[PDB]
Amino acid sequence: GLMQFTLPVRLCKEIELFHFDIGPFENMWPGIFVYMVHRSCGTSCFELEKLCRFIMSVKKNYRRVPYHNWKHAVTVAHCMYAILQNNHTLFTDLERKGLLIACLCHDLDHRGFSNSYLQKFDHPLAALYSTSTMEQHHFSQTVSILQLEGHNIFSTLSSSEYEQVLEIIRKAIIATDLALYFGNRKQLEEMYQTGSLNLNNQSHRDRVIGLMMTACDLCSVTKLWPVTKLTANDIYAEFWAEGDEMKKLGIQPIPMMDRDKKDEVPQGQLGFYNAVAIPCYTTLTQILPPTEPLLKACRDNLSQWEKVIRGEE
Ligand SMILES: Cc1ccc(Nc2cncnc2)c(C(=O)Nc2cc(C)nn2-c2ccccc2)n1
Ligand SMILES: [Mg+2]
Ligand SMILES: [Zn+2]
């Protein structure tokens, strides 16, 4: 049990800031995760043998795609770690447990295509899960991995704690469906402004954990500008591949996905930040004030994209 994971000085200190980049050495990322779990959760909460075996099976089930890959999985888990460490006393044992696991698994087996594309293509996954298609698939992949031999990292929870944790995870993963985010943030904004928001109302915590999963998922926009700008090339690599594929079904795709409309990415990044990202981090900062660093970095990046449009870069 005294087998504590350690990090070099720069990473040890920078892992605590919201804007940490996990780096380009892929073989350090399992340890950055085990490090985050031990400090967030405790070192007795997972059997190290089972946790490492689970981590490796999860990484194996992330594909080689430009954005929705293993690096994204770990990067979303680091944002979650930073929210939990900045809000120590607000979450329970099972909640810290489930959520970091939910972040690592949340895009399991992503092929790099949206829900819209799966339904236009008439993929069999669209027949099985008529809404939040990929997200119900991600949760399914998580349960299968948890049921492999030697992978059940929750084995020592009681039947009731186990049911509670799977349920925290399923709801955390379903929430990453951005189609559900718009609704969820509006309701949190209405509860916040009327002062009815009650973190004892389980239905209310579920909404808050939802918004946290949006925040962690979009956190590439909260990075220092060189990291955000470079991650934007990976996201657009995927969008343009989907657009290519839309055109092979004979569907003209939305400007976001058309590689012939690269000129409009700067203006399209403004609307994304104004319609999705800025409100996300604003409402999250209203509910959890210590997550303010994410809104400040998200606004610095908007300014940077405004500066691109004015040809100052
Ligand atoms: C889900 C998601 C995650 C990350 C995203 N970007 C990103 C930027 N910088 C660094 N890392 C990542 C983007 C993104 O660029 N979105 C987007 C652009 C436009 C014109 N529209 N949208 C959009 C997409 C879905 C719903 C509403 C609007 N989307
Ligand atoms: Mg996803
Ligand atoms: Zn994601």
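Shown for chain A, in order and in Swiss-Prot numbering: 724-1036.
Including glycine, each Cβ sits where the backbone N, Cα and C put it.
According to DSSP, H791 (active site, proton donor) sits in a coil region rather than a helix or strand. Take the CB of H791 (active site, proton donor) and look out to 10 A: across all protein chains shown you find 23 other CB atoms. Positions annotated as active site, proton donor by Swiss-Prot: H791.
For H791, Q992, the entry in Swiss-Prot reads 3',5'-cyclic GMP binding site, with the evidence type experimental evidence.
DSSP assigns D830 (mutagenesis position) to coil in the three-state reduction, outside any helix or strand. Here the Cβ of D830 (mutagenesis position) has 26 other Cβ atoms within 10 Å, regardless of which shown protein chain they belong to. Annotation source Swiss-Prot lists divalent metal cation 1 binding site at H795, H829, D830, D940, citing experimental evidence.
According to Swiss-Prot, the divalent metal cation 2 binding site annotation covers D830.
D830 to A appears in Swiss-Prot as a published mutagenesis result, with the remark: Loss of activity and of zinc binding.
Listed in Swiss-Prot as a mutagenesis experiment, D830 to N is described as follows: Reduces activity 1000-fold.
Remark: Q992 (3',5'-cyclic GMP binding site) has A955, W1028 as non-local neighbours, by Cβ distance under 8 Å and separation of at least 6 in sequence. Counting every protein chain shown, 23 other Cβ atoms lie within 10 Å of the Cβ of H795 (divalent metal cation 1 binding site). Ranking the recorded positions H829, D830, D940 by the distance of their Cα atoms from the Cα of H791 (active site, proton donor) places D830 first. Within the group of binding-site residues (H829, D940), the Cβ with the highest number of other Cβ atoms inside 10 Å belongs to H829.
The divalent metal cation 1 site is defined by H795, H829, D830, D940, and by the 8 Å test on Cβ atoms against their centroid, the other residues of the chain that qualify are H791, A796, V799, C826, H833, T899, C939.
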